[PDB]
Amino acid sequence: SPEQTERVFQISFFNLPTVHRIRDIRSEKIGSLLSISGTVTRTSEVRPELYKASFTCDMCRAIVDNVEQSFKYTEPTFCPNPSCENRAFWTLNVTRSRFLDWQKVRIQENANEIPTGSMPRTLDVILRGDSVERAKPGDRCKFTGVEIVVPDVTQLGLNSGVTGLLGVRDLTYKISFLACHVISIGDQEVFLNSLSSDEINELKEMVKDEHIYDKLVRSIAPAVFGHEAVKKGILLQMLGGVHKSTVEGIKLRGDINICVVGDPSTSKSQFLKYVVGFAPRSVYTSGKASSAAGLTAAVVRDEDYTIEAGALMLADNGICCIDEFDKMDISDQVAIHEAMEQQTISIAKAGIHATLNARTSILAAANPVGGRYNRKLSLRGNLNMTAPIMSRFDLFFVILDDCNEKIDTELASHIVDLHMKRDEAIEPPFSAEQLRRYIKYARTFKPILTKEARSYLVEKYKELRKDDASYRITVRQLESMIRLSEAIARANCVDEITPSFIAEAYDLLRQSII
Amino acid sequence: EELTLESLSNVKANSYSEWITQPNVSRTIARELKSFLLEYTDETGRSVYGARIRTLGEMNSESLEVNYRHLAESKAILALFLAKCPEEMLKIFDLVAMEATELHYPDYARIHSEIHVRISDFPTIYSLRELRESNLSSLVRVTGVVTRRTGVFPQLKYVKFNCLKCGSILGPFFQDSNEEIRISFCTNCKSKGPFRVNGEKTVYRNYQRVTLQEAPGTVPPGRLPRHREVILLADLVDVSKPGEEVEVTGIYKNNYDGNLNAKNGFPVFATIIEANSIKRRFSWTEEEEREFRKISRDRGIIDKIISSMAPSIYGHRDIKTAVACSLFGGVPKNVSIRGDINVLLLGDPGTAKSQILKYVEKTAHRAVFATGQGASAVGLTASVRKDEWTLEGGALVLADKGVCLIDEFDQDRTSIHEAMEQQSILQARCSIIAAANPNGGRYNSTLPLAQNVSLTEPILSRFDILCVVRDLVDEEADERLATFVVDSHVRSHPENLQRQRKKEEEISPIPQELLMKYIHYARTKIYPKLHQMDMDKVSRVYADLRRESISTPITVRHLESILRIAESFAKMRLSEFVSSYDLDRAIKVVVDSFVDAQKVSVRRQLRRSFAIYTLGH
């Protein structure tokens, strides 16, 4: 075996008593160990930083080894051989030199941490060795280590600046951070093992409950009063459905996608906020203040053209909440329809071709034309959007204000009790974390269609066609029925699809038909 | 001296590369490499490397190929030494491979100046994210889709130099391409001097580098893949193309870059894999031709092919027959007749005409699918981008000799129509199959096809067949569609290859791959020949069809399409000579196209007048 060099030793320190924001850092704090809380906006690729360098003198063949390097690349000051006076002609050897892994992870303060909403202060966090690829861009993380100052390499020779050392040249200092430790602050059996024993017991009890479906539907949006159909649709979407692809190659979408249209002051945006909070790997945004192409994908030049992660990727493998969908561009809606059933977002600009899986569930909230839902107006065209997209959408919820005095008094009392008692007013059947665990278990489950379930789906599709007797119902409606049946089987914890589940799916589709 | 292989098994050095570098161990390694090429034994007993040498002689290849697994099977010590120091093992291996190939074939060195061993079937593959600085300077396999492929360019394998102050002579320094030769010294005098390139001893080799990047599945979902460049060795150039998945066995290596250090804020070296070898990830067979002739029938083969066509689609059997005729195609004619057979499908949403077009995309040898909203005329013509400037071929140009696809029939319609009049989209060189919704909505019987889809009357005449479908709700039809769809969902579902057979449920009598290969065989191995008597009857029928079009049009282009569709029916029967029934069914297809045009307006009168004309037999 080859002779073994001395192993590099890394020392990581965690659970520091205090954590400071990027804005909290100061030039006086440099040179001391510190823990910083923030979100990693970007992470540099892992690189072999020249931690130790080995040079060979061309004049006398004398060789140096493992020379320490400053911020700039360095060479031996004098030839190791006393006879040779060489100070140049140093040729590096990759094998004799030792390189540590290198990765710079840009970070920024939390936007919520900023009091006035101002731009968060950004800090450069250096990840090396095991710290490289120990965090992900866009994920909040706490970094512990010594704050550092980066001199100008051009001033070194490789605003105010120090001079007279550099010599005549001024030297400007760039603050940075080196993180000794990195911590991220942001099958059914495998999920059960990941769950603690108490969590497994609670999930088992909830799954054993026969009213689990209705209980979850009620638990959706505890603060919101009414909109039980929207709650059931949200629960079905979060549960999801099994993906399937035909032998001919056509691939159906397993994720449920819905679009909600209703009058203002119906808390559709509140439902979107609750869904975004509940769904892992989810991103919420307002449609009016957004860029259509930027949401789907991003492209930028990196120090050469590169590809930046899009907003839709933040929602990948999870629900995507869309607020002010009517205010958003119909071009963006058509783009979503283009990347809804086929998914597979791709880039062809800047000369670089990139691919994106774009696998996510879509939820939307919108104000119908005229500022309020019109029952006389058809379900299609109340919110201007592509007809194939409307067909591919699993459901189209309708929200209408109820003039009933009892409902008005109930909503008023619920809002007043909320304002008085904070979270105590809400009484969801299940806790948010328990419902999330149930959703994960149901996602681990893959419902299977029964033969009686298939016959029931046939009958329900025939009934939907009779209701068309055209544009409202289609084979896409049948696909939505299958997806909702899978979601209902997941919610009821039944292993296989049932005719009753298909009946519930048809009932939800008929409610969308209105 | 030469050490024993058992003595070489222990590295006995600071590194395994140093062990290989030690001259006695290097001579022993060369002897062991020749002995290993001789020692690897095939099931026949001939050396696998010896058979590779015979194949290299027959191919006149400049580079020998040696499987890494074969080196593990025999001289596993040499294999491990290569895993540690692939270049150190591979230089001696290349010398040994040249010696073996020359021993097999005299003057093989005169044929090839240098024979280089190439790895094959490398054992372990590492992802780019899994690849690290420790992986650098050692051979590794990488599976990923190339981000881009640079074109092959001339490069100096070695470069002699001239010192301006000294004599105009220097050693032919080999160029590893990891960095500039950068001798930083004069050969004639031991001091720094200008080094103008000298061609007296310069060696020249083709060079190409294709950046390697992880596949989107290889990267975690929602995460952009890491990219590490892959370098093609000389004679390994142009092995891969941009955007192509490949598994490359290459030594990862890091090279210092000042700009990289400036961007990182710390000294750093750019990492690029250098492939010692590359292993990158529809024609009818002859046995397939025999089986296709056996399965084909003199009569009813068109019915079997129509049942096989559009297996995903339910109903639309006429559309299936038209698409089958277009896919079978016809022999080209040059002096009016076009070899390609054009098909058009129109129907309300849910007609699955687009599904039939997708099946046709599989059926055609090099099909390209496009839609009117999805593809512009100029965009489908070509794409232009900076390379320097370079051009990209259009989609219609990409689909050649295999039936092309069109949808949403208006820039794409201009590309189609300019193609139909021009015979050029750049020639489309492909049959046209249309799956267009009528007026962007559910089909209405009152609208003639020209109104339902904007097009040219000459385009309708040029189409070998035109199809129109009207939406309707029937109880039996709903039951059939529901049974087929539920069966398709169960088939696609994981719970339900024998399971794949029960999943297919014999929806198509002819398997789709076998039918596409049979259409290709009936287009290439079989060349349909129009029958003269059937053609005389068809010419009388074409005169009658023009007269009937005047009565209630029909064109010589439609008659030529009848000849081409007769060739297509002969292909469906795999007959070198077009049958009279083939010509009759082709006249029926052209008559169906004429009836489909202005359907509600003229279809009843056309059917009454053409009951005798549609089929000669």
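To match Swiss-Prot, the residue numbers of chain A are left as they are there, and the shown ones run 255-412, 434-440, 443-463, 500-616, 620-785, 792-836.
From the backbone N, Cα and C atoms, a Cβ is placed for every residue, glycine too.
Pulled from Swiss-Prot:
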- A:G575, A:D576, A:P577, A:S578, A:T579, A:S580, A:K581, A:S582: ATP binding site (BINDING)
- A:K581 to A: Loss of MCM2-7 complex helicase activity (MUTAGEN)
Binding-site residues listed as A:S578, A:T579, A:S580, least Cβ neighbours within 10 Å: A:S578
Other CB atoms within 10 A, centred on A:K581 (mutagenesis position): 26
Protein Cβ atoms within 10 Å of A:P577 (ATP binding site), excluding its own: 14
Cβ contacts of A:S582 (ATP binding site) (under 8 Å, same chain, 6 or more positions away): A:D639, A:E640, A:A681
Assigned element (helix, strand, coil) containing A:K581 (mutagenesis position), judged by DSSP: helix
Neighbour count (Cβ, 10 Å) for A:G575 (ATP binding site): 23
Packing count at A:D576 (ATP binding site) (other Cβ atoms within 10 Å of its Cβ): 17
Listed in sequence order, residues not in A:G575, A:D576, A:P577, A:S578, A:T579, A:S580, A:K581, A:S582 with Cβ within 8 Å of the centre of the ATP site Cβ atoms: A:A681, A:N683, A:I715
Collapsed DSSP category at A:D576 (ATP binding site): coil
